[PDB]
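Novice: First, the structure itself, so that you have it in front of you.
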Amino acid sequence: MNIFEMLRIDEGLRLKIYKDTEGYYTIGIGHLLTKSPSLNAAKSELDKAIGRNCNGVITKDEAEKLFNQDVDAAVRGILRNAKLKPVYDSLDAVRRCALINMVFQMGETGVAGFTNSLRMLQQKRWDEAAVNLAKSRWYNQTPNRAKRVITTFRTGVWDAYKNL
């Protein structure tokens, strides 16, 4: 299992513009287009993102291209972030994937706000950090996905995704 397979389990694949758990306009493999309520603003972002007139619909191909860019940006964002970098460097390969997953879903900023959990992950206090991560809007709003990520940080193995 790898980061791409992991995120693809969590995000799914949709070739037509759709709404987030959050009600936001998205397409592909969790590629948020706009936080704006107009389908029209979303369509415009889409064509800008793809470089063609898409009319709200993309190919598998285009979806994976956006996915490659998004993953790349997430990692680079982690590497550029003063708060995130040190945690990332301290982690093993599997747990590194769990932090990437969080950044992809919630952005650099959002994750950098989990101050106490970050501190615990750096210290390698797995059970403590898992308990603290669960105390969040994140967990309450998308419990099945949060719990997969959390188990991943807890165990350091890919079992939560074995099932799926």
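Please read every residue number as a count from 1 along the shown chain.
Method on record in the header is X-ray crystallography, 1.7 Å.
Each Cβ is built from the backbone N, Cα and C atoms, and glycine gets one as well.
Feature table excerpt (Swiss-Prot):
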type: ACT_SITE; residues: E11; note: active site, proton donor/acceptor
type: ACT_SITE; residues: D20; note: active site, proton donor/acceptor
type: BINDING; residues: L32, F104, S117, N132; note: substrate binding site
type: MUTAGEN; residues: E11 to N; note: Loss of 84% of enzymatic activity
type: MUTAGEN; residues: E11 to Q; note: Complete loss of activity
type: MUTAGEN; residues: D20 to C; note: Nearly no effet on specific enzymatic activity
type: MUTAGEN; residues: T26 to E; note: Complete loss of activity at neutral pH; covalently bound substrate
type: MUTAGEN; residues: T26 to H; note: Facilitates transglycosylation more effectively than hydrolysis; covalently bound substrate
type: MUTAGEN; residues: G30 to F; note: Almost complete loss of enzymatic activity. The enzyme is destabilized by 1.5 kcal/mol
type: MUTAGEN; residues: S117 to V; note: 50-fold decrease in enzymatic activity
type: MUTAGEN; residues: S117 to I; note: 500-fold decrease in enzymatic activity
type: MUTAGEN; residues: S117 to F; note: 10-fold decrease in enzymatic activity
type: MUTAGEN; residues: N132 to M or F; note: 2-fold decrease in enzymatic activity
type: MUTAGEN; residues: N132 to I; note: 5-fold decrease in enzymatic activity
Novice: Measure from the Cα of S117 (mutagenesis position) to the Cα of every one of the recorded positions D20, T26, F104, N132, then give the nearest.
Specialist: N132
Novice: So among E11, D20, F104, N132, all listed as recorded positions, which is physically nearest to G30 (mutagenesis position)? Use the C-alpha atoms.
Specialist: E11
Novice: Which mutagenesis positions from the set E11, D20, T26 come within 10 angstroms of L32 (substrate binding site), judged by C-alpha positions?
Specialist: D20, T26
Novice: Work through the mutagenesis positions one by one (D20, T26) and point out the residue whose CB has the fewest other CB atoms within 10 angstroms.
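Specialist: Across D20, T26, these mutagenesis positions, the one with fewest Cβ atoms within 10 Å is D20.
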